[PDB]
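One structure is given here, and the rest of the page talks about it.
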Number of protein chains: 2
Amino acid sequence: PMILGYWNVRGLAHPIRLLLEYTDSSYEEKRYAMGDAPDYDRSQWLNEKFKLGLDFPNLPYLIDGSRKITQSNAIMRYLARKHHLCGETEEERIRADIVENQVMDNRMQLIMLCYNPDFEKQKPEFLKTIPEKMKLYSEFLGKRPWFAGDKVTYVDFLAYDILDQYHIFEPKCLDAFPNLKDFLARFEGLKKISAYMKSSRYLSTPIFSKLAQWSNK
Amino acid sequence: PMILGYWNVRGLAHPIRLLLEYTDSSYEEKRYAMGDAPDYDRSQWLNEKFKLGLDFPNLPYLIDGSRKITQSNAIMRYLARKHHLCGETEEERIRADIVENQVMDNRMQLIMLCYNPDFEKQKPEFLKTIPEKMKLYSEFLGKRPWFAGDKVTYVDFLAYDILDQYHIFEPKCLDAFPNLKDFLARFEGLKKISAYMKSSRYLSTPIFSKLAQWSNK
Ligand SMILES: N[C@@H](CCC(=O)N[C@@H](CS[C@@H]1c2ccccc2-c2ccccc2[C@H]1O)C(=O)NCC(=O)O)C(=O)O
Ligand SMILES: N[C@@H](CCC(=O)N[C@@H](CS[C@@H]1c2ccccc2-c2ccccc2[C@H]1O)C(=O)NCC(=O)O)C(=O)O
């Protein structure tokens, strides 16, 4: 099978795990565990980091036969090409490229807030920036079913993840944006996704490691 | 012509400026200035941030007729598709996708250090990690002339920028890796690039904004 390797956290592997299920991929995962405070041992990973034949060793990785890939975006693109879930026109490619990169910015922002010792102090200020973030997603989507246009593409897996994560952080953030709420329901309603979400493989939380100040357990 | 918008620094706009040059693109640039400490005024950008019709307002931005793009990687990709500077085979595409994202990782590592108020005391620990970073680029390129294979692609633009930045930071960091020294020379050897480096438009330094601890002026 293909092998997906990542920590036993949702983290940034969610979109890949969802895409693996959506495409009926034949895969197995190696979910590495971090030890506890104080050392947060990373040895299960460290002992084989340089022994997998990865060009730039990292997590997540995907082994697919002869192919070995690192960089979550690269894995997502690889699967997208494999299963034809890319933009098909120039307009669709642009929207996808924008979305991919924007999701990563919004991801980092959350991460940066959550790994900050002054979380509680920072939070209030961060919560006020949300509406403006959501409004940009909402206006970009507009009336389309999917972020790139008429067809589900790998970018919808990314958008779903970040919008979902945002919603968990601030449950009311999507109230003024019904098209985003509708997107989340349309995405979760895809058949394989629905099945996966009820399964033993599903890992919706924790989002971060033990180091974080939120969703770290 | 196309309009490229960014700060009046090299920052992450270097690969785009180089690619617009290498492609003989017709373009005009808007280089927004930031004020000095302690306020670091961003008003020149903020005055128009929400007036350019961008989906997700940011710097850099590319305006190409009716096409408005934000996200530096997206801008690179757009320009690459227009000029046929993408991988042509799956193997080139995979190599390109990894490098793109890897470059961003190594860029962010430099920023985390350069923006840390504790820069001077952090520096030694960072330096220690350089050789490993370079080694992985070195081994990845191996004997190829370019990062994706036998022809230049947009990812050489990003690779050039990051290797050059690290070399500026630690001049001796490429001594051990002749193939990296050679790639730099090859890149700079390109006629259009060579020509640009002598032009009035060339902006090598500062690397960072005025907020940084290094290469901020
Ligand atoms: N740009 C790359 C990034 C690869 C990378 O950094 N991997 C992390 C795990 S990922 C972690 C994370 C854990 C939970 C939630 C979010 C993140 C996250 C998000 C954005 C950026 C970096 C992170 C990270 O905080 C790691 O453990 N690396 C193995 C190693 O260094 O030996 C990608 O897109 O794949
Ligand atoms: N992921 C996006 C990143 C867009 C973005 O953050 N842009 C910054 C300037 S870019 C700056 C930088 C200046 C010098 C050197 C490096 C960077 C950099 C590198 C990686 C990530 C972020 C940065 C940044 O620290 C900016 O001023 N934004 C306008 C605003 O917020 O109103 C991209 O790839 O395009």
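Just so it is clear, chain A uses Swiss-Prot numbers, and the residues here are 2-218, in order.
Even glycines carry a Cβ here, placed using N, Cα and C.
When secondary structure is read from DSSP and collapsed to three states, A:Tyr7 (mutagenesis position) falls in the strand class. The Cβ of A:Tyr7 (mutagenesis position) has 25 neighbouring Cβ atoms from other residues within 10 Å, across all protein chains displayed. Mutagenesis annotation in Swiss-Prot: A:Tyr7 to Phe or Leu, described as Reduces catalytic activity about 100-fold; the structure shown retains the original residue.
Taken from Swiss-Prot, the feature glutathione binding site covers A:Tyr7, A:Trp8, A:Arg43, A:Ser44, A:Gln45, A:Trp46, A:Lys50, A:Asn59, A:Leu60, A:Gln72, A:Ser73. Within the same chain, residues at least six positions away from A:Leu60 (glutathione binding site) with a Cβ under 8 Å of its Cβ are A:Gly6, A:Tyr7, A:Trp8, A:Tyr33, A:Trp46.
Sequence-distant contacts (6 or more apart, same chain, Cβ under 8 Å) of A:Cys87 (mutagenesis position) comprise A:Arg78, A:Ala81, A:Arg94, A:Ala97, A:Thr154, A:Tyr155. According to Swiss-Prot, the mutagenesis experiment A:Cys87 to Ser carries the annotation: No change in activity.
Per Swiss-Prot, the feature domain 'GST C-terminal' maps to A:90-208.
According to Swiss-Prot, the mutagenesis experiment A:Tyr116 to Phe carries the annotation: Reduces enzyme activity about 100-fold. Around the Cβ of A:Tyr116 (mutagenesis position), 15 further Cβ atoms fall within 10 Å across all displayed protein chains. The DSSP secondary structure for A:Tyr116 (mutagenesis position) is coil.
Under the heading substrate binding site, Swiss-Prot lists A:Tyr116.
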Residues among the recorded positions A:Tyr7, A:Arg43, A:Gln45, A:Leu60, A:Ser73, A:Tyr116 that border ligand 1 - Cβ under 6 angstroms, in sequence order: A:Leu60, A:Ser73
Greatest C-beta neighbour count within 10 angstroms, which of the binding-site residues A:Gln45, A:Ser73: A:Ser73
Site diameter for glutathione, Å, by largest Cα distance between A:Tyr7, A:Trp8, A:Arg43, A:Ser44, A:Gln45, A:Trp46, A:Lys50, A:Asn59, A:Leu60, A:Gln72, A:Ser73: 21
A:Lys50 (glutathione binding site) to A:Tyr116 (mutagenesis position) - Cα separation in whole Å: 24
Pairwise Cα distance for A:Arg43 (glutathione binding site)/A:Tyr116 (mutagenesis position) [Å, integer]: 18
